[PDB]
Amino acid sequence: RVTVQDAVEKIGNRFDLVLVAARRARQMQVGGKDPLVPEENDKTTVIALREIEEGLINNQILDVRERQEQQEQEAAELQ
Amino acid sequence: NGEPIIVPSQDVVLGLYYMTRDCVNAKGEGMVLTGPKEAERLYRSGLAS
Amino acid sequence: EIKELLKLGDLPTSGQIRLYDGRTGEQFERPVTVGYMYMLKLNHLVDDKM
Amino acid sequence: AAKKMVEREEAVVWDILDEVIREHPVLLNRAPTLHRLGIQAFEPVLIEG
Amino acid sequence: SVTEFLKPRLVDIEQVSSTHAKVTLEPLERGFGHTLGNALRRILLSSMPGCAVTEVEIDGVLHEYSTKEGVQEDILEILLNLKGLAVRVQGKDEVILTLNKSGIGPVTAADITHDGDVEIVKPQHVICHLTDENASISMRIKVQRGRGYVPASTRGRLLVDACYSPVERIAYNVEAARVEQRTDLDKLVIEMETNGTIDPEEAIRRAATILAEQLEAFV
Amino acid sequence: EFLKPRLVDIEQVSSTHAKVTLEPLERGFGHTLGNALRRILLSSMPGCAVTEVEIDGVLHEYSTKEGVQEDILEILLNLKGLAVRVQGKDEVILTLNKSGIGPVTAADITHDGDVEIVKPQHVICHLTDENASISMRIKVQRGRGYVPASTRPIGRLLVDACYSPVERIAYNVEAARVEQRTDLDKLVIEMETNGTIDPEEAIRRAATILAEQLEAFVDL
Amino acid sequence: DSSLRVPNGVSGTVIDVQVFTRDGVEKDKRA
Amino acid sequence: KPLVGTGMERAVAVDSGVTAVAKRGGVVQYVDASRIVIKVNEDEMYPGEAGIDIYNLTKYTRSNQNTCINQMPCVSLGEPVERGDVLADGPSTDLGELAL
């Protein structure tokens, strides 16, 4: 990881990209969540940016996933 | 403004200038080379300037 | 008079000698200017600044 | 114990340090920061000096 | 104590093709990187035995600047195109090959007659071009075992710069590297690529062998 | 094929600096061997430099001894350039005692079986009073390269050990007219040493180091 | 514990000690 | 020493108080890293008191800037020293020049 040109051009703001990657890495670090890209001895931030690079994370996917895990959370709670 | 901020400054510009110049007589004037790689391995062995 | 004194030794008169490169042993084109210059050491030492 | 270990500089802290220095930018800033490019982030590379 | 250097521990041999290899070596004692790398570079570039074209003769040309009809390119082009012909030979000191052809489109190396046990490593290398049906060529090319690079100047008859050595490009680097506590050791990084006559690591082995053999009145 | 070098001759022109000659060398190999040997010789040759010093009356190197006109730092600096040879051991403890007016030099040191100082006239210090005495121990040691004090008993003065004995290696590549085959080279290696390492021994060890480091990728 | 510690970094020997004491306090053994 | 100077090194070095310069010429009588004793020539001597000159060189003292100001003797024993000639080469001084 040297530049983030691709990750910028797929979330075309460069100020939204910071928040997206920050949230994803928060998940990847303190909460128990797993990478989606193969991990090649990199700190969580660069994994988050590489995830955004190949187009499988963005704000929409993240809100969808957290709402999904909330739904299954109350699905298990009522059990 | 638009101008780039990575202008190569003083030693590097002198190296590129001196490298990419031309003089009316030198070792190996006029020959033909199959490509850039052959040019490098001529210059590195003293057979041309 | 500098040239005269250079001649009185055995050194080339132009002032420039022909040097070789330590790492590759090849010769430098463009003769290079060596000599003895008086160097000082100023009191701004890197270990008092870090 | 960790504080004593780093203060005595055992042989492990250097590899630990090279791990925690991996992808951690540091901001270099020169004194009269005149315009936007007087502060810049950089990847550290450990040096002896 | 005063005779225990650091033996390098080869990292890998990265490959980019059948004729392009990046070798690495770490750690060497401080400064041995340049001695080894430069000695290898000088040996590979200057003196490494190989065989290659030295002289061609075409029936329809009397002088270097003579032109020819039918062909698509001049004599300078075809001469410079025979250099890249990556010929391989056997114990014969030298040998004369010949190619005669009259066809449309390309004139590749695959059509050279197999009068001998010589071998080619790039069968489809484009020797020349023949746009017209009547455009025919017939020529003989001399390949002799040689040990360097002899230009035309310092060598009816058409001379091509002999390039015997297998290595198209050798270039190295010396990055910094460390062990547990030692200040500065070298990491040599070679980036070799040959013509095809031999894969790179074999050429490095050959260079180390030549230099080691040369140094065997002293050890 | 290739011819192979041999040490054709050595011209020990003076007590310090010699001129070995390697011959014959095929076309162009003179430069390669020459630079390799120059780097290896200047870089790493086993040495015998002083490493510690003890003088009786001094506590620290920033003081002065009554009678001897040099400051103790001057004595340490003068010792630093002392050219000493050893035969068997790793380390060894020379001794030097003297009194009375005169230049205390290197020849004064108590003769030992295995140590042989090669430069007697190296003046260490001066004594300038009748009832003045200097008496010290000099801990010669073996090593390689250069090792400052900071990287490695209140009396024991430290000195920085500079081990390598070769001071200046030059060389020339000249045509050799021999064997009826022209175009064959000759490498003349001139070398100025402090005066401890014998030349042919130096070149033999240089070739050994080069080959022993080279074999690590004759089979990769 | 007001012992004069060597501050960080500063190294090297101790070439001189000097002790001044006012008239009225008994000089200590090193004094 | 400089080795390319301007001839002002000597005057600068002597015209500061750094170097221990002789007050009455004579013949050196005892040299040392910590003092010098000079036997005054009788002609210059006062009518009485049988004087000699003792010079107490300064040894490893702190300057204002935390540097070492020492003085090395620059004369051998039995060496005639005339009036106004240096004896001790303070910091950055060499035979009474100014070696920076």
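Numbers in chain E track Swiss-Prot; the residues on display, in order, are 4-158, 169-232.
Quick reminder: no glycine exception, Cβ is built from N, Cα and C everywhere.
So that you can see what the record holds, here are the features copied from Swiss-Prot:
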{"type": "MUTAGEN", "residues": "E:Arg45 to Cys", "note": "In rpoA112; temperature-sensitive, blocks RNA polymerase assembly"}
{"type": "MUTAGEN", "residues": "E:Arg191 to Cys", "note": "In rpoA101; temperature-sensitive"}
Within 10 Å of the Cβ of E:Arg45 (mutagenesis position), how many other Cβ atoms can you find? Include all protein chains, please.
25
In angstrom units, rounded to an integer, how far apart are the Cα atoms of E:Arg191 (mutagenesis position) and E:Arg45 (mutagenesis position)?
27
Sort E:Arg45 (mutagenesis position) into helix, strand or coil using the DSSP assignment.
helix
